[PDB]
Structures are given as structure tokens and as C-alpha cells.
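This report concerns only the one structure given below.
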Amino acid sequence: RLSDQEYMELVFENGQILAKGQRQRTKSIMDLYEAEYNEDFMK
Amino acid sequence: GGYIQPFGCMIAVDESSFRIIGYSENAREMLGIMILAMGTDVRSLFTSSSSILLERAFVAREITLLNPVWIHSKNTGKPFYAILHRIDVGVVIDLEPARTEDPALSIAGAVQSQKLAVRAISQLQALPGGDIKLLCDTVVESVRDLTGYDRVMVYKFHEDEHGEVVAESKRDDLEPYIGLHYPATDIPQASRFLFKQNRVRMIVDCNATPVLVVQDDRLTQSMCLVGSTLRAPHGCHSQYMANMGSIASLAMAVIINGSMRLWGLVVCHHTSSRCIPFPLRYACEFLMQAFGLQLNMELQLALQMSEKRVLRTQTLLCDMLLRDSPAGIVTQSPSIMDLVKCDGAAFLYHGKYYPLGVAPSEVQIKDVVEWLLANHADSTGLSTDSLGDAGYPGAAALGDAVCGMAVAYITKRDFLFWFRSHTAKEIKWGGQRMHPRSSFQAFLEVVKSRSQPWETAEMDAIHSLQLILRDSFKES
Amino acid sequence: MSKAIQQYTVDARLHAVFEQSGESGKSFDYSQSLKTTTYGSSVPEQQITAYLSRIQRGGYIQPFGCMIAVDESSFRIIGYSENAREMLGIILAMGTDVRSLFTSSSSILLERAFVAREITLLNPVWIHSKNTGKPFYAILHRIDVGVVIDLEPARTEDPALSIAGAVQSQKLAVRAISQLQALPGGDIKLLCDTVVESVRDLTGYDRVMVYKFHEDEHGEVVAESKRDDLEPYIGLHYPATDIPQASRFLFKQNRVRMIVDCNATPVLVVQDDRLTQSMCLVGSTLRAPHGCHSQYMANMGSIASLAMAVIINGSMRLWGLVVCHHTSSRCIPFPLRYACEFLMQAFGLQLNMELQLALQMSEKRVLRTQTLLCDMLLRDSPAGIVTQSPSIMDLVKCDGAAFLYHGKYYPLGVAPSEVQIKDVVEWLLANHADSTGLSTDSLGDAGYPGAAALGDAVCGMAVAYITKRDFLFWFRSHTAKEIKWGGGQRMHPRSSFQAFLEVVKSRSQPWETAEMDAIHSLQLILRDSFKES
Ligand SMILES: *[C@@H](C)[C@H]1/C(=C/c2[nH]c(/C=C3N=C(/C=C4/NC(=O)C(C=C)=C4C)C(C)=C\3CCC(=O)O)c(CCC(=O)O)c2C)NC(=O)[C@@H]1C
Ligand SMILES: *[C@H](C)[C@H]1/C(=C/c2[nH]c(/C=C3N=C(/C=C4/NC(=O)C(C=C)=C4C)C(C)=C\3CCC(=O)O)c(CCC(=O)O)c2C)NC(=O)[C@@H]1C
């Protein structure tokens, strides 16, 4: 599924340069759009 | 004039004077006017900023560079997305109401179209790059996630111009259509041309009553309501969609290098009326552009690898020719059957018959040779998609096992044959009224006794092997 | 330990040298630092860890926007840039509720953005400052300790005009992609030129150019569209150390990185004292460039910059960059940056296409040459593979070739003299009699006693063993022969070119794995043919 980009940081561990990551969706992007872009809060 | 879908509005105006020369019947209700009439200045129907944006779009050389103009009705203030395009007379404006009225949310959605397109294309990038089926499946999943339609499928248009459902992602309770084939006549060539021009075709509700477009009586010809995004589907396709059980549709053209070529479509179907907001439509459009690019890549790579494989097969056949007598090419694993895609092959050498796989009997092949000599004596080789169409008397005797047949001439008595069975052999699918099942049956009727067409590359390989074997025979 | 992974130690050492030069009030000696700081040696894990932290956790941002890092759950501010108070028109302090800094609707949209699980459709968010109403693009990303909000000021205008700007940028990118699609194909140079022109038209920067990263990891300017009065830079090669590997990783992370003004003073990011370490700015679009690159850009004469990564499939690979330089400060709107990213993704897809097609064509050409060579050897004397038009010199890219057969020397193009080739054969037998061939970038580094005599004409070799005395040689000249650019303490492009020429002073181009595979296939065929004679 589509997801926001997760950003990684380079760390020097065990003599290796590791791109250690920093830090579930079931509804479609359209359902997320309807949920997030609801204007009822502006009324 | 023509008819448009009731989910939007259409106003066609004179480019030089901005005077309205035509409009849809629902324009007044859509804009809250119910004034709007022939000759009315269109800029007076929208706010001042909307008029400025419309003028800027009008004077632009490439109007498509700003298609979605966010304008506001002067009366109600509701936002609309105006898609502007040029016709022979003036400029046509397709006004689709914007569900999101908050300006901040509108800007956020405008940027989210780009963000979602970028993320989907990034998903596409991660693919290894050597599998068209994987690419199609990934695109289908991405498009279903973005739009949320009940069905999303990829249609591939074959050289015959008939379509195949090469990928699909559907609701669990719907009939699958993957692997289906339908006749080329199901998509008229005019519709294919329009898909080439207007890459995205959206039908909100097939059963909705279309809206007439009243145009000025002073216009000589009917308004060119062709590139309009609100154009209503024809009765034939509307009834076809109703029978299929699909109410909403979102077709997107897949364009590759041919002058561009329409490789196929990515069509989304919904069991109920559906009209997704503009940000998602444009995210899908950008994803489709990237998909077309990568698909052209995959096709070119496939051609290169096919050439490489054919060259290796020819080299192995040359090695076999050098190692033993010519018949040895039809005795080892890398035989002529690997040169081209076929269901069988055969070698006639000094009156000796060497069949492989699905091939006719000795008497049948002798009859075929006699027919070839009678009708095609002056030929260095030929390819027939269907022996019945060519006119072979014994085709009915061969049946569906042998329908397509390619002959390479070595000499007056030695021949190479590549036999291919009828198409319905490698087409499997579950399934008068215009229905998917009827389309599949009609297609099977079209190719009843016809094999797959012999590709240009396949015939080039056959001719190359023919030249090599002719030189070897002359040496021997 | 590879080449890129070995470059991390060199990057750390050069970073330390630059920091010491800054601390002591001296001037960074670029050429001497590169000469002294060579690959290999040993560097303690402390130095590399500190270098990585300073690059990724520097604690400074660009003053063209502000940054606010908040707790994910409580919305309490755990960090903020020192210019946030002025940028927002402002109370702002540790523990302040970030929702109190923006209007009610903006706070609601921020709340909606935060509560997202995996993907959110409010990122960026068009928000307004509570006190002044100033519009901002709030770009949200997640770090180990919370959520970082990059507030980039947006032009005040009619919302329809903002939507129009985004639409125009995206449609320009789409038109550029359509132009890229309708190309003859099989020509990477044309692709790069078209992309450079399209990107310059889209962004409007004074200079735009494409960098290709070679297997050595050094870079080459393969395309450019500049202002007429500006100095050309096409054909320029620079050392790999000029773009550190950490920076290349961050460019893979940040697909479009913008530097508005190199001479602007970085803004410190005040941080909660309860956090274990400095805040991570890897994903932040406001992360300030280090003084090293800021000084490099100032010396170059470029103030603004916009670097877009070219990512190809290889678990992705950074084939290079498309960098736009400006002679004055230039900040572009975020929608234009996303349009640029979309165009760059299309460029990456088509470039991967071209690279794989070129690989296939090279394989086909090599096969044809091998087949012709076998045909000539079978139906002619062995010298037939060197005295005829499709000789062994045409098998692989080389400046010369040679065949030693039973004491007979058959050279082609640029090859060592007869005595020199005898000396080379003696060296190979003395030191490399346990192998069946070797590829060398430079005979000097390989330990050949006399590579200096050969000079720059013959630097590389791809000797292939046919027998104990019969040999096939492929020779190349030093890279500087094929490198031409119309142009070293200061960090300036001319200094970089001179340093690069120093690195490859006595080395030829690397022997590509495909070329060595072709050489070995031809070797096997010829050994089979000869052993039966
Ligand atoms: C009537 C005289 C013929 C006709 C016309 C027609 N077709 C289209 C476009 C499509 N027709 C599709 C139908 C098929 N065929 C199948 O077996 C099948 C199963 C999956 C489908 C979906 C098809 C793929 C399209 C485009 C997708 C879509 O929009 O749904 C049009 C264009 C109408 C328009 O889009 O404006 C016309 C006029 N259709 C028939 O079936 C008759 C032979
Ligand atoms: C520290 C002593 C070194 C340093 C660090 C550094 N470089 C980059 C990124 C770039 N520097 C580029 C290199 C060159 N060198 C040239 O010869 C040349 C072209 C004429 C340039 C501009 C380069 C192309 C980049 C990529 C980004 C860009 O072009 O702006 C970075 C990261 C950049 C950032 O922070 O955004 C760092 C830290 N630069 C040196 O040259 C020193 C050896």
C-alpha cells in the first residue's frame, strides 16, 4: 500500500554503516480523503 | 448540440469576446443562476479573480498547461474546477463542482495530487524491471488504492486490436474478468482515438439522464463536443455497462512509443455511481503517465532479450548442422521448436518426415506440400494464421489442432514447418444481450479456427534460419 | 571494503580537517587535504560517529523557513528554531501546545495530520499563523522523538492563485515528461540534454547541470544549460570526496534538496534539555548545508542550489544528480519542488531503460565480434584476428591491443614496443603465473617495474593467457587523455578538476565487468581452438 516516506539515519555500529530507520492502514486513499477533508469542523 | 453527463456543466464561449455561444441545460442550476443566455459575457458569471484566471487561460498559447482553473460562481460563491479546451469556434469550459470549499483544503488537495503521484511512481520504481505482468499488477493495486473502485483492470490491445484483461484487482464478491478476451469491435476506433487524445475518460453514472448542450443557432456546424471531459457515453456503451453491472467508470489510456501508440487501458468500474475528487484523478493520471513510460521500457527490453534468445537458438542449430546431418536439428533438445513460439514443428528432408509436438500426419503433410506447390510454387516462405482462410482443402481434416502454419523453403523437396493451434486453446475463462460473456463468446467465434498471428520478429527468425539451412544444404 | 564504504573514513577525516581549519582561523587547504587524506588507514569509530551525527544532527536550519518539533501525542513543543518566533509573528517555548500557534482550522488540520497511521492526505498542510495570519506550508515528518513540522512561508495571494501555481508547475513537469517520452531512444546524452533544458525551463535557475557518478564514485558533468555569460562546466570531472557518501545518502533520502542562500546565517534549533541527543534533521527540508559546502558554493560563485537525485533500480542506486545553481538567492514554492521530483522520477525510469538497453546492445555487439573472430581464426591463420578489420581491438573499448604468438608480436593502435612487451610478459610470468589473465587500471600501481617508461600512452592492461607463451593484451591510456574541460587551495571547481586529474594521474578507465567477461569468453574460445592445433 501507499505510505509516507520513512527517513533513515546512518549509524556506525559493529564497524558497519547502517541506515537505521527512525521509529496499519486498511482503508483506501479515497476513504482517507473523505475522512480527513471533511469540512464539518468549519461549520 | 451533443449531450453531457449531469455531474457537471459545460459553457462554450467566443475566445475573442468571451460571449457565450453555447451551454448545457443544467448550467443555470449548477451555477445557481436559476443571467445565463446566448451572448452573455461569461466573465460576469464568476467573481473578478475567476474572470482574471479565465482571461489568463484564454490568452495562453498552450491552454492545457492550466486545465483545472479554480473559479467561483458570482451568485452562490461555490467553487468549480473549470477545464478549458479549444474547439474550432471558441473555448469550451467544463465546470465540475468542487466538493472541498475550504481554500486551505483545496490547496492541500492540489499539492496532494502531486504527493500521491510521486509516492505511487516511487512504488513503481522499486520493481526489478523485467516483468510486464508484475508492472501491471502493481499499477492495478495502486490505482485501486487511489480511487477505491470496486474493479480495476488492465486491458492490453493485441495486434488484432482485440483486448485482453491482463491484470485485475476487484472486490472479493465480484466475478473475475482476468484472462478474458473480447472482440476489437467492443471499443470503436473512434473511442480509441479519443482515449489517445483525452487520456482519462470518467463516467459518473451510466443510468443518469444526459444533459443537452444548446448551442447558438448562428453556428454553422454542431459544436465539437469531443475533447470535453463531460461528454456523455453513447447508448450502446451505457447499456453495456448497465448489463455488466457497472455504473461508474474511470478509463485511463496507456500510451507507449509507436507517433504514440495506445497499448491499452486501465479501467476502473464501480457497482454504484462514483465521482472521485480532482486530486485523486490527477494522481492517477500522473501514475498512468509513469506506467506508460516504464511499460515502453519493458517492451523494448523484451524485444532485445527475444532477439538474443533467437540468436542463441540459431547458433545451437548451426552447431547441430555442423555436427551431423541436417535432420539432427530435429533430434536434440534445442530444436527448431525453440526458434519461435509454436505448438509444433516439422522437417521434411529428402522425403523423410520428422514431426515434433503437434504436427499433421505423413499423409496430411504430403497433402499440405502438394497444396503449397500447386498454389505457392514461386515463394521462398510464407505464414498463414488460419489454414482455412488461406484455402487449404485439408484444413478441416487437421481440425483445431493445426490452424496456423509457417513454411520455410529450403529446396524443391525439403521444407521447415512451424504449426500453431487455434487461439482458444490457450484462453481460459469462466463464462444477444451486450454482456461480458457474450463478448467472450463472440471473440471465440472470431478466432474459432485461427491461431495467433505470426509476429514480424518470429518470421525474421524463420527466414534467418532458412538462409542458414539453405547455405548448409548447398554446401552438403 | 568496497569504494563507497571506504569513502566514509575519508569523508570523516576531511570533515575533521575542515573543522580544525575553521577553529584555528586558518583557511581550508583543499588540495593538500585531499593529498594527505587518502583511502585506507584507520579511523576510530568515535570520529566516524561524530561526523555522522554532525552531518545528520547538526542542529542548524536555513533561515528561509522555521522548524517546530512536537510530541506526537501531547502536541507539546520539544524543539523549535530560533527564528520561529519571528517567522510566526509572535508564546513559544518548551512544552507549549503547538495548536495554540495557528488558527483553529489550522490546528484541526494539524490534529488530523498527526493522527494518521501510515499515510496522511494533509502533508503539507496550508496553515495560518494565529497572531498574523501568515500562510505556511507545514511539511510533517516523523523522527524518533516526535513529529517535525517544517513551516515554509507561502506567498500571500488569492487561494485560486496558489492552486494555479501548483497546477502550472505540475503541467510543466508533465509536458517535460511527454517530451522525454517522444525521443528517438538509445541515446543517453540526448536524454540528459532534454532533461536539463526542461528542468531549466521549469525552475528558472541560472545554471542547470547533470552529474553522473562513475564506478569510482567520482562525478562528471554530462549535461548543462547555463546562462550565456556564465562559465561552462560541461565535461568537468571532480573527485568522489567532493560529495561525501553521507550527503549522497541524504540526497537519496531527500529527493529534492533546496538551498536558498549559502551566505545566510544558519538558525540554531533550540531543543528540550530532556532529549538524549541532538534532534535529527535528516528528513527536514530546512537542514542547513555544512560550512564546507557553503564555502564551496561561495567560492564557486553560486548562492542558491537545487539538487534532485537521479535514482535508478540497482535497493535503489543514485546514478547521479540534477543540480540547479543560481547566482543569487532563490527559493521556489513547494509545489514546484514536487513537480521537479515527478520529472526526476520520469527521468530516472527512462534512464534505467536506456542503461539496460545499452547493456543489451553491448552484449550483442560483443557476440558479433566474437563470432567474426572465431570465423576468421577457423578459416585463416591466427594473425587473422589482428590483421583484419574486426580485430581483437574492436572487442572492448581500448586505446590499443596486441597478440603475442610464438614470439611474433602483432600490435594494434597504441601498444608497448617489442622490448617493452617482452618485459611485461616477463613480469607477468614472474609475478602472475598462477592466474589466467588480469585487468589493471594502472601498471604503476600494479607494481610493474617500468610502467613509467611506458608513460601515459599505456596505463591499463587486460592481458589474457592463451598459453604459457601466447598472450592477448588490451591497452588503455590515462583517463586525462579523454577528458577535456576549458579550465588549488581554494574550494573552487578548477581546484576540484586539478585534484581529480591528480587522482587519475597514471590510471586508465576501469575495465568494466562486461568487458572482462567478453575478454574471458574470447580467451576460452581461442584456447579451445589452439589446444587442438
Ligand atoms: C456498441 C455499438 C459497441 C460498443 C461501443 C463502445 N465501447 C466503448 C468503450 C469500451 N467498451 C468496452 C467494453 C468491454 N468489453 C468487454 O468485454 C469488457 C469487459 C471487461 C469491457 C469493459 C471497454 C473496455 C471500453 C472502455 C472502458 C469503459 O469505459 O468502460 C465505447 C466508448 C464509450 C465511452 O467511453 O464514451 C463505445 C461507444 N460497446 C460494445 O460492447 C458494442 C460492441
Ligand atoms: C568538504 C571539505 C567538501 C564538500 C562537502 C559537501 N559537498 C556536498 C555536495 C556537493 N558538492 C558538490 C561538488 C562539487 N564539486 C564540483 O567540482 C562541483 C561542480 C562544479 C560541485 C558543485 C556537488 C555537486 C554537490 C551536490 C549538491 C550541490 O551540487 O549543491 C555536500 C552536501 C550538500 C548539501 O549539504 O546540500 C557536502 C557537505 N564539498 C567539497 O567540495 C569539499 C571537498
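What you see of chain B is 111-144, 156-379, 393-565, 577-621, where the numbers are those given in Swiss-Prot.
Including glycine, each Cβ sits where the backbone N, Cα and C put it.
The feature phytochromobilin binding site is assigned by Swiss-Prot to B:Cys357. Under DSSP, B:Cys357 (phytochromobilin binding site) is assigned to a helix (H, G or I) in the three-state scheme.
Here the residue is the original one, while Swiss-Prot reports the published mutagenesis B:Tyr276 to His with the comment In YHB; constitutively active and stronger interaction with PTAC12/HMR/PAP5 in the dark. Constitutive warm-temperature response with the warm-temperature transcriptome derepressed at low temperatures. For the recorded site, B:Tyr276 (mutagenesis position), the DSSP three-state label reads strand.
Within the same chain, the residues at least 6 positions away from B:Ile143 (variant position) whose Cβ sits under 8 Å from its Cβ are B:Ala137, B:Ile156, B:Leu157, B:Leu166, B:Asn196, listed in sequence order. Under the heading of natural variants, Swiss-Prot lists B:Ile143 to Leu and annotates it as follows: In strain: cv. Kas-1.
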Cα-Cα distance in Å between B:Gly565 and B:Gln577, where 11 residues go unmodelled: 15
Rounded to the nearest Å - Cα separation of B:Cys357 (phytochromobilin binding site) and B:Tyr276 (mutagenesis position): 20
Neighbourhood of B:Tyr276 (mutagenesis position), C-beta criterion under 8 angstroms, separation at least six: B:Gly284, B:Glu285, B:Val286, B:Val287, B:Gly398, B:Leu399, B:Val400, B:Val401
Where the model skips 13 residues between B:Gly379 and B:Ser393, distance between their Cα atoms in Å: 6
Three-class DSSP secondary structure - B:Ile143 (variant position): coil
Cβ neighbours of B:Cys357 (phytochromobilin binding site) where a neighbour is any other Cβ within 10 Å: 11
Chain break of 11 residues - Cα distance B:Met144 to B:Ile156 (Å, rounded to integer): 8
